[PDB]
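Asks: Mind looking over this structure? Questions follow.
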Amino acid sequence: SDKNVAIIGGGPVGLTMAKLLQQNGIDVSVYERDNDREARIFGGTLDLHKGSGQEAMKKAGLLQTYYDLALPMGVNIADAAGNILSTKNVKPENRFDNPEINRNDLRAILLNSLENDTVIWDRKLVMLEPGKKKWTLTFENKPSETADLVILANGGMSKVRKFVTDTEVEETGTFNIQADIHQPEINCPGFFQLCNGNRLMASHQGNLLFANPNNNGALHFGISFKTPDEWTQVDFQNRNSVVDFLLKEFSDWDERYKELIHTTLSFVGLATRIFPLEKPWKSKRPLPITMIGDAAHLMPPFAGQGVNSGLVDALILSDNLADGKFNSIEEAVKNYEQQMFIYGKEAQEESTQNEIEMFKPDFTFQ
Ligand SMILES: Cc1cc2nc3c(=O)[nH]c(=O)nc-3n(C[C@H](O)[C@H](O)[C@H](O)COP(=O)(O)OP(=O)(O)OC[C@H]3O[C@@H](n4cnc5c(N)ncnc54)[C@H](O)[C@@H]3O)c2cc1C
Ligand SMILES: CN(C)[C@@H]1C(O)=C(C(N)=O)C(=O)[C@@]2(O)C(O)=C3C(=O)c4c(O)ccc(Cl)c4[C@@](C)(O)[C@H]3C[C@@H]12
């Protein structure tokens, strides 16, 4: 390689891709939407499985650092009334597939690992266009740049996939509402104490509640349900409008959980989406281009596949792009994509499948 790569998106999947390339010498860049490095990343915690997510960290020398920040966490399962199954973390296993890390923390660990100015902040890729030998990358109100390989690694809603595949995202039919509570122990004591330093999942009448009670000192919860045919007709801008819907749905549940709803300051309602690995991707492409993470195989969050498969993506493509066991870039990508279409479709089938089971009328996590 006498060339350069451009990864669109500073996600955990993108930044990883960046490290694994950079430590092999390959000249690389990460164009990130976010306005600066201390931008707050909304969402839960992530857990890197020992088979996969962890392996990539290993190969970047960051596995250790990952544990250092990660927190092993037990899981309580609950009725609407009260407790059902507790499960602590047995010390034989607290260093594996469990350790829940804060999304920002992971990025901090990743940004450290990269040379300075590897990530160009406030760069919102609006358009991608292939020239003679280089792609031309267009960013909203910033100068364009060019590169010899673009790796799309920029979210399940990537607006810029066209050169790789005509496939488009699809809503699965469920919906998720997600929120944070700061100082959970004061603002939802009832709920905090039901968690008891442990994650919490409870299900009742095709309504699922999940919670982590300790995400860097804030509780993050999720509510889930098949999308109402009524929908759409809840305003995620008016908190009163969201609260009123959740209370109608959650009327049955204990006083403790209703506190949680009534306390949340603001909600983030996004539908469950899939970007299916259905057709093979375009086999004639103007220049070399590929996709990793959710830009590749966006799938329902109901299985902890997601970041893990996506990190595997980096591990594989990065190896391919460095070992010198391929004759052209085309071939190295075209090979990574074969493998991903395999464990990828697996991960998706699994997630879809878990999705179906949970919202089935009468479900218990036991
Ligand atoms: C509610 C919820 C819960 C989830 N829970 C889990 C889980 O528990 N375990 C798991 O493995 N997965 C989970 N997922 C999926 C998980 O978040 C993703 O797999 C992973 O975070 C996505 O990694 P990524 O870097 O490929 O995507 P992203 O993290 O979305 O990274 C893309 C990056 O590109 C940036 N970007 C977007 N557009 C542009 C652009 N135009 N130009 C430049 N940059 C851009 C974004 O800002 C972002 O920084 C969950 C998803 C949701 C919605
Ligand atoms: C966003 N939503 C889907 C869930 C959610 O709201 C969570 C949260 N911390 O509040 C999660 O734990 C989740 O985001 C989350 O992390 C889950 C998770 O890790 C997981 C894995 O890895 C394997 C099997 C299962 Cl059944 C799960 C499971 C159900 O615990 C999911 C739940 C989701």
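The residue numbers of chain A are those assigned by Swiss-Prot, with the residues present covering 15-245, 249-383 sequentially.
Header says: X-ray crystallography, 3.1 Å.
Note: Cβ is positioned from N, Cα and C throughout, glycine not excepted.
Swiss-Prot lists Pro26, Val27, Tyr45, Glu46, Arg47, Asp48, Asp61, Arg117, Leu139, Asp311, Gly321, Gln322, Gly323, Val324 with the feature FAD binding site. What Swiss-Prot records for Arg54 is NADPH binding site. For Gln192, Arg213, the entry in Swiss-Prot reads substrate binding site, with the evidence type experimental evidence. What Swiss-Prot says about the mutagenesis result for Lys64 to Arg is this: E.coli is more resistant to minocycline (MCN), no change in affinity for MCN, decreased affinity for NADPH, decreased growth rate in E.coli. According to Swiss-Prot, the experimentally introduced change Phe235 to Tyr is described as follows: E.coli is more resistant to MCN, decreased affinity for MCN, slightly decreased affinity for NADPH, increased growth rate in E.coli. Recorded in Swiss-Prot as a mutagenesis result, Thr280 to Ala carries the remark: E.coli is more resistant to MCN, 2-fold increased affinity for MCN, 4-fold increase for NADPH, increased growth rate in E.coli. What Swiss-Prot notes for the published mutagenesis of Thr280 to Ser is this: E.coli is more resistant to MCN, slightly increased affinity for MCN, decreased affinity for NADPH, decreased growth rate in E.coli. Mutagenesis annotation in Swiss-Prot: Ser326 to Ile, described as E.coli is more resistant to MCN, no change in affinity for MCN or NADPH, increased growth rate in E.coli; the structure shown retains the original residue. Annotation of the mutagenesis experiment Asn371 to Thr in Swiss-Prot: E.coli is more resistant to MCN, increased affinity for MCN, decreased affinity for NADPH, increased growth rate in E.coli. According to Swiss-Prot, the mutagenesis experiment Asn371 to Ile carries the annotation: E.coli is more resistant to MCN, 2-fold increased affinity for MCN, slightly increased affinity for NADPH, increased growth rate in E.coli.
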Asks: According to DSSP, which kind of secondary structure is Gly323 (FAD binding site) found in, if we only use helix, strand and coil?
Replies: coil
Asks: Please list the recorded positions from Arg47, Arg54, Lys64, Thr280, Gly323 whose Cβ falls under 6 Å of any atom in ligand 2.
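Replies: Among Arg47, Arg54, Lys64, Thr280, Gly323, near ligand 2: none.
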Asks: Among the recorded positions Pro26, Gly321, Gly323, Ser326, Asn371, which have a Cβ atom lying under 6 Å from any atom of ligand 1?
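Replies: Only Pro26, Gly321, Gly323 meet the Cβ criterion.
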Asks: Per the record, FAD is bound by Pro26, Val27, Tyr45, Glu46, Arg47, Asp48, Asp61, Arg117, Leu139, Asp311, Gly321, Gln322, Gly323, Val324: how many Å separate the farthest pair of Cα atoms?
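Replies: So the binding residues stretch over 28 Å, Cα to Cα.
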Asks: Please tell me which one of the recorded positions listed here (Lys64, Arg213, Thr280, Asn371) sits closest to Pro26 (FAD binding site), measuring Cα to Cα?
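Replies: Of all the candidates listed, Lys64 is nearest in space.
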Asks: Helix, strand or coil for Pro26 (FAD binding site)? Use DSSP.
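Replies: Once the DSSP labels are grouped into three classes, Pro26 (FAD binding site) ends up as helix.
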Asks: With a gap of 3 unmodelled residues, how many angstrom separate the Cα of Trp245 from the Cα of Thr249?
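Replies: Logged value, Cα of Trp245 to Cα of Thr249: 5 Å.
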Asks: Can you tell me how many other Cβ atoms are located within 10 Å of the Cβ belonging to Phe235 (mutagenesis position)?
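Replies: Its Cβ shell of radius 10 Å holds 25 other Cβ atoms.
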Asks: When you measure from the Cβ of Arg213 (substrate binding site), how many other Cβ atoms are you left with inside 10 Å?
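Replies: I get 22 for this one.
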Asks: By Cβ count within 10 Å, point out the most packed of the recorded positions listed: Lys64, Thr280, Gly321, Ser326, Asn371.
Replies: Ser326
Asks: When you measure from the Cβ of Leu139 (FAD binding site), how many other Cβ atoms are you left with inside 10 Å?
Replies: 22
Asks: For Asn371 (mutagenesis position), just give me the three-state DSSP call.
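Replies: Note: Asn371 (mutagenesis position) is helical by DSSP.
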Asks: Quick check on the binding-site residues: of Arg47, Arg54, whose CB has the lowest count of neighbouring CB atoms inside 10 Å?
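Replies: Least crowded of the binding-site residues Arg47, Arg54, by Cβ count within 10 Å, is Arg54.
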